Structure formats: structure tokens, C-alpha cells
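Engineer: Would you mind keeping the following structure in view while I ask a few things?
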Amino acid sequence: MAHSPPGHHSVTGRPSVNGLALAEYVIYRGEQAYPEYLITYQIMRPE
Amino acid sequence: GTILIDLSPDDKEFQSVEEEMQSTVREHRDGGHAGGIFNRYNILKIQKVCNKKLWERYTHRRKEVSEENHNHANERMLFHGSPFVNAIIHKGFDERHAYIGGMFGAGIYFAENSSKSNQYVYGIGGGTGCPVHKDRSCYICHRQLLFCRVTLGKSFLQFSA
Ligand SMILES: O=c1cc(-c2ccc(-c3nnn[nH]3)cc2)oc2ccccc12
Ligand SMILES: [Zn+2]
């Protein structure tokens, strides 16, 4: 795993082209996330 | 150490998680290549993930981050899609779950858009799709995502395409 940029705990990827996209985020230590819900699903064929 | 507790569809907690999942679907620039073609999901099950050791590890680190950032953990709830979802719920996130080739470096990646994480359930780029039909847009096979509590602390803002 890489290191966080110095003085930061994560990176935020702010989309600057696709106006409909929300943010993506990167952490560099496993201890900074807890997997709280497991969701089981299918994608649905559009009609 | 991990136990999984099923939520009832009647429970407000099931409903709030479902709503976050459905309401954050978007269209993707690959036309559905990685994650398939869809506007919404059929949610089959939502389970709460309970592991005391992994929780205490998370809250320990959260307090350290908070103390380094004016008592602000900057905690978010975000999606993670991965072929390693079973390992993650039993042993926690670590370096094995990093996206070595990700655009912001080798770290663990999370999305606000559920449909973004959906693109990684069968691997990077959607891999070869579902194990049974080798279809990235399979409408039959059961998929799994995680909805995770993530401490961001002071986050480096990267503007990007
Ligand atoms: O949910 C995500 C999972 C992952 C991800 C990436 C690589 C892997 C991986 N590494 N090797 N196989 N799969 C697993 C999950 O990447 C993302 C990138 C952007 C936004 C969200 C995600
Ligand atoms: Zn399938």
C-alpha cells in the first residue's frame, strides 16, 4: 500500500468532467474502514 | 469472530440502506461494460456485520485521526465492491484489498455511487463477469457490495476526469 499524501489521511477524487458522477475516496490504512453492511443483490434489466 | 445479522425489510435500517443503494445508481461512461446495464437493483438481503475486534480496531484508529484533525473524524458511509468481500468481513480491510493500479495510488477505494462499486464486484474492469455465465451484465447471479463506515480525516482533494 502507498502512503497518504503527507499531512492527510485520505484522498478525495472529485470528478471534474462527468457532472453526474459523485466522489470516490482512497484510504491507505485498512483500519480506517469498517464493513458495516453486506448487501446481496441483482442488477435489474431495464424495461 | 464475525457474525452476520439479517435485517428485516420492515426495519427502518434496512430501508435507509436500500435507499442509499438505489438512489446512487448512475450511468457510466463505459456504457455498462464493467458493471452491466441497469437503472436499479433487486435487493435480496441486507446483513449487519458484527465483529468486536474489527470494530475496536476501527474506533481506535478513528480516535487517532480525530485528534489529528480538530476532533473531526470526517466519517462517511461509502460503498465497496470486491471479489474479496468474504475475506474483508472476516478479517477486515488490509493491503491485500488495495487497488494497486488505481488513479490515486495503491490504496483501498470507496465510492458514493453504488453503481461505481458495482463495477468491481467481479474484479477490475468487471473481470470476466459472473463465475457461472462469464457475463458482466448478468441479471441472474447474486452480487454483493459492502456499505462501509470510512474515516477520511483530512482528505487530499484531487480534481480529476
Ligand atoms: O468499490 C470499489 C472497489 C474497488 C476495487 C479495486 C480493485 C480491487 C481489486 N484488486 N484486485 N482485484 N480486485 C477490488 C476492489 O475499486 C474501486 C475504485 C473506485 C471506486 C470504488 C471502488
Ligand atoms: Zn451469471
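The residues of chain B that appear here are 952-1112 by Swiss-Prot count, in order.
Per deposition record, X-ray crystallography, 1.8 Å.
Using N, Cα and C of the backbone, Cβ positions are placed for all residues, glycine too.
Pasting the relevant annotations from Swiss-Prot:
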MUTAGEN   B:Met1054 to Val  Loss of activity
BINDING   B:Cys1081, B:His1084, B:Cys1089, B:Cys1092  Zn(2+) binding site
Engineer: Using Cα coordinates, what distance in whole Å links B:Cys1089 (Zn(2+) binding site) and B:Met1054 (mutagenesis position)?
Structural biologist: 27
Engineer: Which of the recorded positions B:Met1054, B:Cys1081, B:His1084 have a Cβ lying under 8 Å from any Cβ of chain A?
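Structural biologist: In terms of proximity to chain A, the recorded positions that count are B:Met1054, given in sequence order.
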Engineer: Round to a whole number and give the Cα-to-Cα distance in Å for the pair B:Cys1092 (Zn(2+) binding site) and B:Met1054 (mutagenesis position).
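Structural biologist: Each residue's Cα considered, B:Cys1092 (Zn(2+) binding site) and B:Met1054 (mutagenesis position) end up 29 Å apart.
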Engineer: Taking the centroid of the Cβ atoms of B:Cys1081, B:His1084, B:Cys1089, B:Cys1092 as the Zn(2+) site, which other residues of that chain lie with their Cβ within 8 Å of it, listed in sequence order?
Structural biologist: B:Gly1080, B:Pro1082, B:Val1083, B:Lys1085, B:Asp1086, B:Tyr1090, B:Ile1091
Engineer: Taking just the CA atoms, what is the gap between B:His1084 (Zn(2+) binding site) and B:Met1054 (mutagenesis position) in Å?
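Structural biologist: With the alpha carbons as reference points, the distance is 30 Å.
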Engineer: Under 6 Å from ligand 2 by C-beta, which of these recorded positions make it: B:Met1054, B:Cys1081, B:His1084, B:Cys1089, B:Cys1092? Sequence order, please.
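Structural biologist: By the Cβ criterion, which requires under 6 Å to ligand 2, the hits are B:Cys1081, B:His1084, B:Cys1089, B:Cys1092.
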Engineer: Hey, does DSSP put B:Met1054 (mutagenesis position) in a helix, a strand, or just coil?
Structural biologist: coil
Engineer: Neighbour count first, Cβ atoms within 10 Å, every protein chain included; then name which of B:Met1054, B:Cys1089 tops the list of recorded positions.
Structural biologist: B:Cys1089
